[PDB]
Structure formats: C-alpha cells, structure tokens
Amino acid sequence: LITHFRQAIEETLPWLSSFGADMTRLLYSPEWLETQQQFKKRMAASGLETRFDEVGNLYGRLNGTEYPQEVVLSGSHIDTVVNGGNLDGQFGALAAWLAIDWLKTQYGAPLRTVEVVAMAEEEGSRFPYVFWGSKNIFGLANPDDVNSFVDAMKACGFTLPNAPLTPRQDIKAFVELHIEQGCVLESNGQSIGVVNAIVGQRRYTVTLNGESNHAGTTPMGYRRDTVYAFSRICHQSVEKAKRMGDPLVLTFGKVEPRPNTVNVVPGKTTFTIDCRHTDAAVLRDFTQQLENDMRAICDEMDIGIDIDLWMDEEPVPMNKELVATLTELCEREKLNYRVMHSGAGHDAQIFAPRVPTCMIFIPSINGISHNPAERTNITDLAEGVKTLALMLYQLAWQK
Amino acid sequence: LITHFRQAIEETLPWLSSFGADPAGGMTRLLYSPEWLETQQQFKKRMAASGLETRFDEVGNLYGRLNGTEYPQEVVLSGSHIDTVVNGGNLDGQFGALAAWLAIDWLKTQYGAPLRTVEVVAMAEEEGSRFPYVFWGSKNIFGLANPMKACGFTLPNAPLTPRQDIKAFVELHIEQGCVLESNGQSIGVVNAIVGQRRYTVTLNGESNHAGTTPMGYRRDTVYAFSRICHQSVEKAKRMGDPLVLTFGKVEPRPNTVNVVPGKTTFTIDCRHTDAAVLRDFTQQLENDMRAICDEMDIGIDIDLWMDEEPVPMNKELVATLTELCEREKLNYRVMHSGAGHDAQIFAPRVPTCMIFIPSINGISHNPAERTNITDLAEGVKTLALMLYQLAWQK
C-alpha cells in the first residue's frame, strides 16, 4: 500500500508541482488559476464532484450513501511563498485527493460524504491578508478588509461579496496533512506526527535607549551601553526559557543597534522577540515575566525602553476525540509516530474552533520550508498519505 | 590672566571657527579641496601679523615660528590638526593650533624673542574623514607618509626628510571625553595614549524556523553573541579602568523576527594603556568566545585587524608639566588619552606631552561640542606657561 501511494505520489507530485516553478504560485495569479483548473480537471475525471466557492477554494466531494449532508473534509492551501518548496501546503491537498480516490475505488462510496479541498491561500504572500481561504469558509472574511485584490480576484473569475459569506455548517470533520517544517520527526527517526495542538504566538518590538558615546574616552562606569543591555536581556531570558522546556521556544532574531560602529557605544537598539507556547497562560505569564525582567534590567543601568507587543495570538488545540481516534489507529496500525504539537500556524487553526479538527505531520528534512530545498523522503510522503487514507476511512466509511 | 585669554579666545575662536561652517549644522572643513584652504590662509595672516615667520611645508601643514636667540635651531612646536569631520568640530584639533598661537603671541610680546625657537603649527589633517588616510600631516613632518594640486601642492616623489629639530612637541586637546568634566577638574596631564585593538568576530550557527525548531536543536548566533558580550563586559568592568571593552556593531542574519539567526557578525573595540594588560585580557576573550561557541556547536572567526600599541608621553615632559601644575594652584588631573591624536606619531620621535581641556558630556566631533570658555582660557594659559618653560626658560 505504501508502495502503491509512493507510485501515486511519484507520478502526481511532479505533475501538480509543475504549476508554478521558480516553486512560487501566489493568490489569484495566472499559475494559481491554472493550477486549480488542472486539479479540478483531474479531480472531476477521477469521479469527484468538483466546484469553487466565492473565494476560489476548490473541492472534491464523493457523496456519502447514508449521511450525504455530513462532510469529512481534508486538504490544505495551494499557494506558496515566492521561492518555496512543493511540499508545503500543496502536498496536503494532493494527499487528500489520493486517499479518497483509493478509498473510492476500494470500498465503494463512503457512508457519509468526503471532500478534498485545495484552499485559496494561507501564509500571506501576495496581499496583506492571511487565510483568505479558510476564513471565507466560515464567513470570517468581510470583503471590507481587502495590483487590485479585486482585479486579481476578478481576473480569475471571482468577486468579493459586499459582506461575509455564510459559514459552512455541514463540516463534520477536518484533517490537515502537513509537512512538519521542523526537525523533531527527522531527528527522532519518526514518520508520522499526531499534532495535538497548534502553538500560540506573541511578538514584540522593544527599543532600548541609553547614550551613544566614545568607545575609548568614556570610562566603563559612565556608560549606558544599549547593546550590553540587550545581551543581558537575551542571555538571561533564554536561560529561563530553556529551563521552562518544551514546548516553549524564545527568539531574538532581529537586532538594530545605532549607530552600529566598532568604536562607538551604541546609544539605541531596536530588537525583536518571538515567543510561542501551547498554553495561553504559560505563554502570557512567561512573556510578562520577561517584560518585567527587561525593565528591571533597564531601570538599573539607567536605560529607557519601549516594549511593543504587536502580535498576540492564542493557542488552538486540535479536537480530542479526533486525536485519540488517530493515535488509536497509529497503534491499531503499528506505526512510527510521535504525538507532538505545531510550532507553526496552519489553516487547521481556523477550522478547530468551529468544527472538530486534527492534523497529521510528516517529517521535514533539515526543517527547511518556504525554501526550494524543502523535501521529504518519498516513502514518508507515502506513509502520510497512507495514514490519512486510514483515518478518513474511520471517519467516513465506518458508522 | 585667565580672563585675559578668556577675551582672546572669545574674540579669536568665534571668527576662527567660522571658515568652513556648515549651515546644515556644525562644521565641515575636510582636507585639501576648498573651505579648508581658505582657513589655512587667514590663520597664516594673523600669524604673519606677528614676529611669526609663517610658511608651509611640502604637503600643507602651516607653521609660525618665533625665532629665538641662543639655540634658534632648537624648535619647540605646538599645535594640532586643522581639519574636522563632516559635522561638528569647533574645538577638536582646531583649538590646539589657536591656543599655541595665542600662547606664543602673548608670551613673545610680553617677553620678547625666546632662547629656543618657538613654533606654532596647524597640521594638515589627522583622523581624516575625506580620503582613506590618517595623520597625513604629522606623518610627512617626520617623513613617514609614503606618497591637493588644486590647493597648490604637489605630493612628493618620495618620503620627505624627517624633521630633526623639534626639541619638544606639545598638543592641547579637548579630551573628547567626560572625565575632567565629571570631576570638577579643568586640566589634564595626558600621561599616555591608549593602545587600541579591534576585532571582527564572525559567528556561524544555523537559521531555523522560530517555532517549529525546538530549543535543544537550536544554534542561535544571537544567543551566542549575548553570552559573549554579557561576560566579557562584566569582565572588563571588574578589570577596572582604564580598560574599555565595546561591542558596538552587531549584524545577525537573516535577522528577522521569526527566523533563528544562523549567522551574526559583531565587532569588538578593546583599549588599555599597558600593552601587556591589553593583550592578556583580549587573549582571554578570544578563549572565552572560542569556548562558548565550541560549546553550543557554533563556528567562530576572529579577525583582529587593528592592533596598535600604546604611545606613552615623554616621562620628563610630563613631570615638568605636573610641577608646572604645582607652582600654580592648578586644578589639574593626571590622566590618559582614550583616543589618538597627532601627538602619538610625534611621541616616538621627539619628546612630547599633551594638555587636556575638559569636554561637554564627552560629546565630540559632532556639532554639540563645547568646553567652558573659562576652561579654554585655563588651557591657553597653561600652554603659554609650559612653552615659556621650554623656549624662554634659563
């Protein structure tokens, strides 16, 4: 079976992957449109009832025999970052079509409707808006939020309405298969990850203001080094972070000292912070423990600071029943899995609070993603498509 | 006498500091091309407007000599760079050449021709902010500058002959710092010039997604830096003055909020008066850095590009100035020069010393410079005294 999908992937991945090379493919672009048409074409061919909604999401739908009004959804976004890979997103939609097609031509029609979905867009590429696909599905969009977006959208045969769409309410389940984008699975030697939650995020822009002096003619006790200060903050905080241990992650990815010259004591320093955790309390209590440590450190060496918490998003937990059922099949079907979480946001996070959802991770070699070097061993892709085939069966082909 | 010079400066300094004023803020003289030349001309006039045998040399320095009876071939030089940076100046360099002239003038008219020849100089550039060269003025003076025309000068076909007549050089500067200032002191007896060291350490870790990659699997090149700065600094701090350690330039990569930086190139600037103490500290740092990285599996790359040894001032020239500060109830302050001046390329050839005037809030080079008008007069005074003790002394 894994050998069966390995062929299936091996012959379909390069196919769909051929729509937007140099992999790009952004929201409402020619490639975007063409890609959706070639998928819808083949989806239709294989026996599915394809369609687009007002925003451009693409659907499969193999109608169920007993609960046609109950949909067990599966898919991922089809747009990529400029020079990203062909596995992030795009693959999860492919997988969904492949599992369903095999199940279709194997146990016959489901006893409740199954539906593949190639969502419009996730991870904001082209326009200043993210999740224009999964958000419209639940009417969270509001056209009054968005090269004219309307023109791009209209060029592809779409028109943003004058108000939010009607939130779908026939979705009984949603499962997203996504590459990890990390290195936990690859490192631990595991193939499938049962993600029980999606991390929450906080992001800051903190400015340090001391005094820019001479590096030689200024004694060390007359100084107000803003880069020494940052060092103290970063060094000291990351300690507390690691002590806290997983799933907590902390970053100081960007730093801008001014003037930024060897023989001048930096007087100002604008730096950032990226903290993520699966528990909103741990996340908030911690980031605030940090905010206190920083200003404590600054009132002390007489440096003024501005803390700007511009991004603050709450964690989102995958559905418990669906996770169990998964894990149970990752057992009932002897597999090499690891119940883990997601340090990245996905379309599955928009689904979760509305309909029960769960994700399935496949390793990512070198945690590369949103980069042309992202790959995954094909038999691992096969595993992920096989694990997704097995699950959808549990949800739609079983009463 | 302080409020005598206080009127001299208050009169001379405002008009002298006018040639090359920047309406955009501060002062911009800068080497050779116009605005600099005009200044070298009017400072030659008021010089010639005295028994000063004003002249130039092969590249552009300006002199003014008060020939003396008995040892007229022994020169006592005084002055400082006439150039300045894009914005600011006003007291940097310039005030040294102006003090020397007002100190010689007053002294010469109020004491007649000296034993040894006294000389004032307005050297052409130092710390130059226009072309990739520094000390082009004093270097040529001692034939050290291995090879303008629009200003009327043709650079030599070979290194000029070294001056072999300067009996003692004395440079009066603005400290460019805040030590004298924050001590309620006016004079500084520069005993030595700090011997700088500068590195360009490059850190190579690994860029990773800020959330999908766990903490144990990371190789943060900014966490690395944070550990290296906050460790070495608390070290320099306890080593105590006059040691100074400074990480002024950092540059992580990709250096964006949600990507762990997999590379960070930072800089180091460590200074100290004793060469042995400098070397030792900075040697240990390299060890500390090299240890912290090999620990968190990050590759370093320590590039030590500037390795300058300390330039002490003539020990004798320093005692005569210190006792000079004794006879007079002078509020001096024996200290070291945290920066380099023309006096550092003189010192190794002719006995030399430096007098320090307190400075702003350490503010220097930029237009916000200023030293209390009565502290300046104190300087031009003590300079006038010392020179008297070197060309008029029996």
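These residue numbers are counts, starting from 1, taken along the chain as shown.
Yeah, the Cβs are placed from backbone N, Cα and C, and that goes for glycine too.
According to Swiss-Prot:
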type: BINDING; residues: B:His81, B:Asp92, B:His173; note: Zn(2+) 1 binding site
type: BINDING; residues: B:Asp92, B:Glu127, B:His365; note: Zn(2+) 2 binding site
type: BINDING; residues: B:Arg198, B:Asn258, B:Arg271; note: allantoate binding site
type: MUTAGEN; residues: B:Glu126 to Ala; note: Loss of amidohydrolase activity. Large movement of the catalytic domain into a closed conformation
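Swiss-Prot feature annotations superimposed on the structure.
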{"residue": "B:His81", "record": "Zn(2+) 1 binding site", "DSSP (3 states)": "coil"}
{"residue": "B:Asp92", "record": "Zn(2+) 1 binding site", "DSSP (3 states)": "coil"}
{"residue": "B:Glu126", "record": "mutagenesis position", "DSSP (3 states)": "coil"}
{"residue": "B:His173", "record": "Zn(2+) 1 binding site", "DSSP (3 states)": "strand"}
{"residue": "B:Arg198", "record": "allantoate binding site", "DSSP (3 states)": "strand"}
{"residue": "B:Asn258", "record": "allantoate binding site", "DSSP (3 states)": "coil"}
{"residue": "B:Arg271", "record": "allantoate binding site", "DSSP (3 states)": "strand"}
{"residue": "B:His365", "record": "Zn(2+) 2 binding site", "DSSP (3 states)": "coil"}
Taking B:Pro147 and B:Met148 as the modelled residues on either side of 17 missing ones, report their Cα-Cα distance in Å, whole number only. 12
Tell me the Cβ contacts of B:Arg271 (allantoate binding site) under 8 Å, same chain only and six or more apart in sequence, or just say none. B:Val194, B:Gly195, B:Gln196, B:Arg197, B:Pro242, B:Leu243, B:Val244, B:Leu278, B:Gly338
Take the Cβ of B:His365 (Zn(2+) 2 binding site) and count every other Cβ within 10 Å, whichever protein chain it belongs to. 21
On a simple 10 Å Cβ count over all chains shown, which one of the recorded positions B:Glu126, B:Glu127 is most densely packed? B:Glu126
Would you kindly determine which recorded positions in the set B:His81, B:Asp92, B:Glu126, B:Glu127, B:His173 have their Cβ under 8 angstroms from any Cβ of chain A, listing them in sequence order or replying 'none'? none
Which whole-number value in Å describes the distance between the Cα atoms of B:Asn258 (allantoate binding site) and B:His81 (Zn(2+) 1 binding site)? 49
Near B:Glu127 (Zn(2+) 2 binding site) in space, meaning Cα within 10 angstroms, which of the binding-site residues do we find among B:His81, B:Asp92, B:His173, B:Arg198? B:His81
Near B:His81 (Zn(2+) 1 binding site), which residues of its chain come within a Cβ-Cβ distance under 8 Å, counting only those 6 or more away in sequence? B:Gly93, B:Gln94, B:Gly96, B:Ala97, B:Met123, B:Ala124, B:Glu125, B:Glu126, B:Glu127, B:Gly137, B:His341, B:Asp342
When you rank B:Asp92, B:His173, B:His365 by Cα distance to B:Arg198 (allantoate binding site), which of the binding-site residues ends up on top as the closest? B:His365
Of these binding-site residues, B:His173, B:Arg198, which scores lowest on Cβ atoms within 10 Å? B:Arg198
Give me the CA-CA distance between B:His365 (Zn(2+) 2 binding site) and B:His173 (Zn(2+) 1 binding site), in Å, as a whole number. 12
